[PDB]
Amino acid sequence: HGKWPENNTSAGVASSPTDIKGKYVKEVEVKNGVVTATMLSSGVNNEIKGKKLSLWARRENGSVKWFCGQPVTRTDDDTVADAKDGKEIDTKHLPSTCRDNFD
Amino acid sequence: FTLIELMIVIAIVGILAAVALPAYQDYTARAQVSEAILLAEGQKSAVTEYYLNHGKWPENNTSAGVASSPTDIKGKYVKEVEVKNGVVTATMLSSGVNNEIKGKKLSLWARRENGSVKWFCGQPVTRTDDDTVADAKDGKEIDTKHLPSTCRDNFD
Amino acid sequence: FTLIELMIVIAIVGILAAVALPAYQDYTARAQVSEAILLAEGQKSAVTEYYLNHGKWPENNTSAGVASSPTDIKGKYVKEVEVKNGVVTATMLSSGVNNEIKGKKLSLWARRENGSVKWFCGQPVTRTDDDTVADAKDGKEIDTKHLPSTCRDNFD
Amino acid sequence: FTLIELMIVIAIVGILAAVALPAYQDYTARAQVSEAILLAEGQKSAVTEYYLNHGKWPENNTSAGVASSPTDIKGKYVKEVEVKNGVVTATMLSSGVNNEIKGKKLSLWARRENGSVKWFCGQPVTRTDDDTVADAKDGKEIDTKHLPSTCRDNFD
Ligand SMILES: *[C@@H]1O[C@H](C)[C@@H](NC(C)=O)[C@H](O[C@H]2O[C@H](CO)[C@H](O)[C@H](O)[C@H]2O)[C@H]1NC(C)=O
Ligand SMILES: *[C@@H]1O[C@H](C)[C@@H](NC(C)=O)[C@H](O[C@H]2O[C@H](CO)[C@H](O)[C@H](O)[C@H]2O)[C@H]1NC(C)=O
Ligand SMILES: *[C@@H]1O[C@H](C)[C@@H](NC(C)=O)[C@H](O[C@H]2O[C@H](CO)[C@H](O)[C@H](O)[C@H]2O)[C@H]1NC(C)=O
Ligand SMILES: *[C@@H]1O[C@H](C)[C@@H](NC(C)=O)[C@H](O[C@H]2O[C@H](CO)[C@H](O)[C@H](O)[C@H]2O)[C@H]1NC(C)=O
């Protein structure tokens, strides 16, 4: 369709994000391509509870490029913003390969 | 002390069992949904054949020139294929997947575009007049996840 | 210790997202590029029809004997099809893919070979005389990746 | 005192070596079993081609219209592919896995279903008449673990 899906229904996944969830994950929303995932509450003490992760795509001469990590949000076909909302899971928690913000 | 090494196992033990399984039973569904579509492929030209050489969409199989019983036309995971005034409806079988497809329907939606016909799959529809088609919302709508993306096309 | 098991995940997490996606939006493009070609298929004989029974390539649709407005002749992902002195140009639609095709053009290139006509798709061209055709380099050249391989044929 | 920390190591040292290795040499087998299946994919239409334009299943390769020697048709882990009265048997190579596949056979089972043909892989079978096929229990049955699940289909 030539643009990042705004949301789940367009992506073709469970229209409610919360339905898509994990043992320790709350929900998964599509946000203009950027896949944000929200964590559950207790299950760990750790400073993750209700916190967010995002996954960051980008076309690289077709070849798409997936970076996890610091929450981001898309605005245009390749423009994405650092979605600094305080739901940034800390970099310790996060991967190392994906310790990648909006470049 | 090693237990945190056991902890992390039992964190690996509780697996996600990724939604990339049920989104891909929904796209495994897209496989055998396509198996229904690949049936429809045959009727595309045959339904067309009636439509072009008789000037209206065939009501039904016998007119289309296909197996008069729809059920005879079937797939590994597909129940039947009926012609419905040009609109090709396909019904799925029962088990073979867990997924919410069992006995559900797909339709294929034609329309002349200055001669050039236009085939959209998806949300069940039904024809009433030469170009008039209705959203055939009968509860046999296979969910949009399952369905294609190119054909995620209802009655426009 | 297990972390290298987590490392290797996050190495799997950073996926390639294979060029076998964008080389196959370029060959998905080849699908709906072909959808433009399959339009051209109709004009192959009709353009030919004018060419054989009037002795020159038809300038345009009305002469070819097809939909006088090109836009009426169109595809699911194709905008229009114009006859241009025999050369059949096809224009693509907008979104429906991300890919660098949107509004771009394809042409189809005929040529008599001792009667036997020779159809080459591809790089946009335009005719000027009975066999003279020009590379119609207007920036509407769909890239060669997208295009066929058999028809990767410019003006020879 | 720390020894129980050493104990737990030597409990980790004695690993399971999960059955998720040998169930996935059996599904690595499903990979190169599929490599035999992907060969069969070519013969699906070619065997069909003889079946539709001559009215019976081809005995053998030469009739099917494929490499007359089966061994020429082969895979990275596949030995050969023979046509056997429509039924496409594929023989596996020797080492390349430890697994109980080496030289073993797979068959692919066709059947007309009101025209619509029905392809089931799996347990080796062999045809005798237009729709009659036999369980070709020769000891070259690759075990059901190895095999698919969709195609875990013997002669019905
Ligand atoms: C899915 O995402 C795409 C990008 C949206 N299309 C556009 C042009 O933004 C879809 O929204 C369209 O379809 C829905 C279907 O009910 C509705 O008609 C909107 O008006 C359209 O923009 C997105 N799909 C949904 C269900 O939001
Ligand atoms: C096939 O579809 C066309 C549109 C029907 N014709 C009309 C005028 O609706 C055919 O039905 C006609 O032929 C059958 C043949 O037994 C019968 O005589 C009906 O009275 C006609 O309307 C459709 N063919 C069938 C077998 O229904
Ligand atoms: C169709 O293409 C042929 C080659 C044109 N003929 C010539 C001599 O270029 C036709 O144009 C002629 O017919 C139209 C009909 O209204 C008109 O009278 C022009 O003056 C003629 O040249 C082309 N047909 C059209 C409709 O352009
Ligand atoms: C191919 O398979 C068909 C079914 C065979 N025909 C019959 C009637 O069984 C072909 O065998 C015939 O043609 C060969 C050609 O050399 C030979 O003349 C046989 O006598 C015929 O039966 C099969 N083709 C081959 C090459 O076996």
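By Swiss-Prot numbering, chain C shows 8-163, in order.
According to its header, the structure was obtained by electron microscopy, 5.1 Å.
Just so you know, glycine gets a Cβ as well, placed from its N, Cα and C.
Some features that Swiss-Prot has for this protein:
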- C:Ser75 to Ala: Alters the morphology of fibers (MUTAGEN)
- C:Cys128 to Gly: Loss of pili (MUTAGEN)
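Note on C:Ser75 (mutagenesis position): other Cβ atoms within 10 Å of its Cβ, all shown chains, come to 12. For the recorded site, C:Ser75 (mutagenesis position), the DSSP three-state label reads coil. Around C:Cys128 (mutagenesis position), the same-chain residues at least 6 positions away in sequence with a Cβ under 8 Å from its Cβ are C:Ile44, C:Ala47, C:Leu113, C:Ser114, C:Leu115, C:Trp116, C:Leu154, C:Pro155, C:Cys158, C:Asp160.
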